[PDB]
Amino acid sequence: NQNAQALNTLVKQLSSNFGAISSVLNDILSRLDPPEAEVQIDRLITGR
Amino acid sequence: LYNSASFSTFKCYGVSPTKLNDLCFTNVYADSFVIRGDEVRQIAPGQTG
Amino acid sequence: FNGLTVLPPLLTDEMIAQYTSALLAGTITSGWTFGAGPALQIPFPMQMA
Amino acid sequence: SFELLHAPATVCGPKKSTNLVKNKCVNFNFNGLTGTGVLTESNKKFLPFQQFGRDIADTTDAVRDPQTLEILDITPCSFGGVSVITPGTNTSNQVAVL
Ligand SMILES: *[C@@H]1O[C@H](CO)[C@@H](O)[C@H](O)[C@H]1NC(C)=O
């Protein structure tokens, strides 16, 4: 139960924004060009 | 909209300007009004006046 | 799903049960002698005595 | 003013459509939803107000298609780590790959 709970919160922490505009990487790479996308990219990489 | 050179203040946060046709949006809220000349800065998220 | 894997153990459950069956048959056949040296056979009432 | 997905997607762009392919690893674009995976047949009976199915932790599991309304399943493409069995470079250079 402890391993499954840690695995479940490891999966579930992708849904957090960590200050970025969206949790999913693909739509923010689809809707921002890189020199202002990278501020959201750095926050997502830091949180994950 | 992008290729029209009559505008000078396209000025788009949120979705980036150069890749805009590729997403399929759900609700577009086309508001319209007329303002005083130096109030360009107050229509922006955060700047108050 | 997203790039996390669960590796299987080196010893499967049949092999762990074979290890415990070897331990069980060794203790009911020999007492404490197989854990020390060679397995020396015993009658089991004499082992419990 | 936009909102980015309070609703099903209604205002698309002028990009041309592409014919669909079954059971292959593709980079799909489902009304602005960009993702990777294979597109298989699904037996999940959706009620007619759904436009997409959503899995655990903000990943999309099943999408019904534009122009056809036929239900599709999104399974991710086959991945996994690679591993090397070696006897050591002192003995031989013959390599088993796991
Ligand atoms: C390589 O293996 C042989 C025999 O296994 C051994 O004698 C030799 O010392 C090994 N080479 C090194 C550099 O240890």
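Sequence positions for chain C are given in Swiss-Prot numbering; the residues included correspond to 855-903, in order.
The backbone N, Cα and C atoms fix where each Cβ goes, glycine too.
C:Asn856 (variant position) falls outside any helix or strand according to DSSP and counts as coil. In Swiss-Prot, the entry for natural variant C:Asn856 to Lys states: In strain: Omicron/BA.1. The structure shown retains the original residue.
The Cβ of C:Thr859 (variant position) lies under 8 Å from the Cβ of no residue that sits 6+ residues away along the same chain. Listed in Swiss-Prot is the natural variant C:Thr859 to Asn, annotated as follows: In strain: Lambda/C.37.
For the natural variant C:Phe888 to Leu, the note given by Swiss-Prot reads: In strain: Eta/B.1.525. For C:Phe888 (variant position), applying a Cβ distance below 8 Å and a minimum sequence separation of six or more within one chain yields C:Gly880, C:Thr881, C:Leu894.
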**Request:** Specify the secondary structure state of C:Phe888 (variant position) as given by DSSP, simplified to three classes.
**Result:** helix
